[PDB]
Amino acid sequence: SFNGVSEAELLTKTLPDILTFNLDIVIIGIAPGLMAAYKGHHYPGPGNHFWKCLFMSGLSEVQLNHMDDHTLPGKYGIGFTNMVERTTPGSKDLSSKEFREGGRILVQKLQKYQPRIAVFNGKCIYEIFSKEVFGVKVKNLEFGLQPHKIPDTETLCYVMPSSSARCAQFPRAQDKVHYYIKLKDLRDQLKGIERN
DNA sequence: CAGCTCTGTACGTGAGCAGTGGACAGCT
DNA sequence: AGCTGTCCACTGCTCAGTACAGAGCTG
Ligand SMILES: Nc1nc(=O)[nH]cc1C(=O)O
């Protein structure tokens, strides 16, 4: 239990997406966790490396945490959303129907606000997104920039390893910070190419 | 065969938890 | 000195997606 709050109570709770227009980066999660639903703020968890990697990459340029998430769209042009709106404990707890339902809702949100870069935050959520939305399932899928824009917009797709600490292949935030940096370079490159 | 999909299985760090015990001040 | 308590340093845990092998497909 979290400070006396049952897990069943957290499952009923939802984590509201923080979204505006003209955003440089929208961070797409898998689906909000217990700690995330509890705090009412994105990427609380003690481990998750999100806020650590955000600082180490120089994106935030100051060390922040989940409570500053609402100030991100204004200052840093960074938004938040999820593949699945439902509050879930882990990824293995999600079915295929839920992912694809969330896939439709996600792409509709993405083609609504239309940011510069739509950043997936996992391996798996883009695998399903690419198969569902683009109808393209590629063997040996890779991280980083993707060949396909979301339909009828200019928004690029960028894939990163999940900021969750459950991932053994990327044990430390030092391992995942590499993609955050390249994301920053992509953002600066889109701004410079636009002003040209 | 060859390739593709599906299921299950195993894998590292470092933050936080409860339990443990040593340090140690306040007593008499 | 002897006893008893709090406090905290420290312990041993457990816990927050991804790659891949192999069974079961289909061409
Ligand atoms: N973006 C996320 N949000 C969550 O609530 N859990 C996990 C992720 C993730 O793996 O990116």
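Think of each number as a place in line: the chain as shown, counted from 1.
Method reported for this entry: X-ray crystallography, 2.6 Å.
Any Cβ shown, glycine's included, is placed from N, Cα and C.
These features come from Swiss-Prot:
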- A:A36 to G (Swiss-Prot position 145): Increased DNA glycosylase activity on G/T mispairs (MUTAGEN)
- A:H42 to A or Q (Swiss-Prot position 151): Increased DNA glycosylase activity on G/T mispairs (MUTAGEN)
- A:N82 to A (Swiss-Prot position 191): Reduced DNA glycosylase activity on G/T and G/U mispairs (MUTAGEN)
- A:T88 to A (Swiss-Prot position 197): Reduced DNA glycosylase activity on G/T mispairs (MUTAGEN)
- A:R172 to A (Swiss-Prot position 281): Restores the DNA-binding ability of the sumoylated form (MUTAGEN)
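Listed mutagenesis positions: A:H42, A:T88, A:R172. Those with a CB atom under 6 Å from ligand 1: none. Packing around A:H42 (mutagenesis position) is summarised by its Cβ count: 27 other Cβ atoms lie within 10 angstroms of its Cβ, all protein chains included. Listed in sequence order, the mutagenesis positions near A:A36 (mutagenesis position) (C-alpha within 10 Å of its C-alpha) are A:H42, out of A:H42, A:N82, A:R172. When the mutagenesis positions A:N82, A:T88 are scored by other C-beta atoms within 10 Å, A:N82 scores highest.
Under 8 Å, Cβ to Cβ, and six or more positions away along its own chain, A:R172 (mutagenesis position) finds A:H49. Taking only the Cα positions, the spacing between A:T88 (mutagenesis position) and A:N82 (mutagenesis position) is 11 angstrom.
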